[PDB]
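Structure first, commentary second.
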Amino acid sequence: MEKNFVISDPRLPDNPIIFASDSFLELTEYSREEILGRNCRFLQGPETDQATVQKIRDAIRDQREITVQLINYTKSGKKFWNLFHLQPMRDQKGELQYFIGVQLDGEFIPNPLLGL
Ligand SMILES: Cc1cc2nc3c(=O)[nH]c(=O)nc-3n(C[C@H](O)[C@H](O)[C@H](O)COP(=O)(O)O)c2cc1C
């Protein structure tokens, strides 16, 4: 099965990526060594809806799962629609341990409907 996903450590400054799947590197055209320890916001760009980024920010604050569709950019500057699913991961004692984010590329919801 193909799966674009990255894993971040919220107990380190600014939620850095500590693991990225091979297909994520394939989709984003980045190498593994140039995104490790990065915040995933580097995928955003001029066309990224800031109102959608705000929804992600609130979901991380409240440590709840969320699904949004937003524009992301590859290393070479190509735009692609990203159906992004974020999920909190807790340990045996109920403490937040990781965030996992899954990316599906494609304009699943038509943008004229997404803008409403
Ligand atoms: C595990 C994880 C994966 C993420 N993946 C993406 C992503 O693929 N694309 C994206 O635009 N933002 C992604 N984000 C969100 C950004 O890292 C960041 O949280 C978002 O831009 C809001 O934070 P900010 O307002 O500080 O920039 C991800 C966040 C986490 C925790």
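Going from the start of the chain as shown, residues are counted 1 onward.
Placement of Cβ uses the backbone N, Cα and C atoms for every residue, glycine included.
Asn39 (FMN 2 binding site) falls within neither a helix nor a strand when secondary structure is assigned with DSSP, and so counts as coil. Here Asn39 (FMN 2 binding site) comes close to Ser8, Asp14, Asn15, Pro16, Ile17: these same-chain residues lie at least six apart in sequence, with C-beta atoms under 8 angstroms from its C-beta. For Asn39, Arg41, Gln44, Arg57, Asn72, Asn82, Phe84, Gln103, the entry in Swiss-Prot reads FMN 2 binding site.
As a published mutagenesis entry, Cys40 to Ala (Swiss-Prot position 426) appears in Swiss-Prot alongside the note: Severe loss of light-sensing and light-dependent autophosphorylation. Listed in sequence order, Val6, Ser8, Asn15, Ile17, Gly101 are the same-chain residues at least 6 apart in sequence whose CB falls under 8 Å from the CB of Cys40 (mutagenesis position).
Summarising the environment of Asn82 (FMN 2 binding site), the number of other Cβ atoms within 10 Å of its Cβ, over all protein chains shown, is 25. Its Cβ placed at the centre, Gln103 (FMN 2 binding site) has 21 other Cβ atoms within 10 Å. Each of the binding-site residues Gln44, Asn72 was scored by the number of other CB atoms within 10 Å of its CB, and the largest score is that of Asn72. With a 10 A radius on its CB, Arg41 (FMN 2 binding site) counts 13 other CB atoms from all the protein chains.
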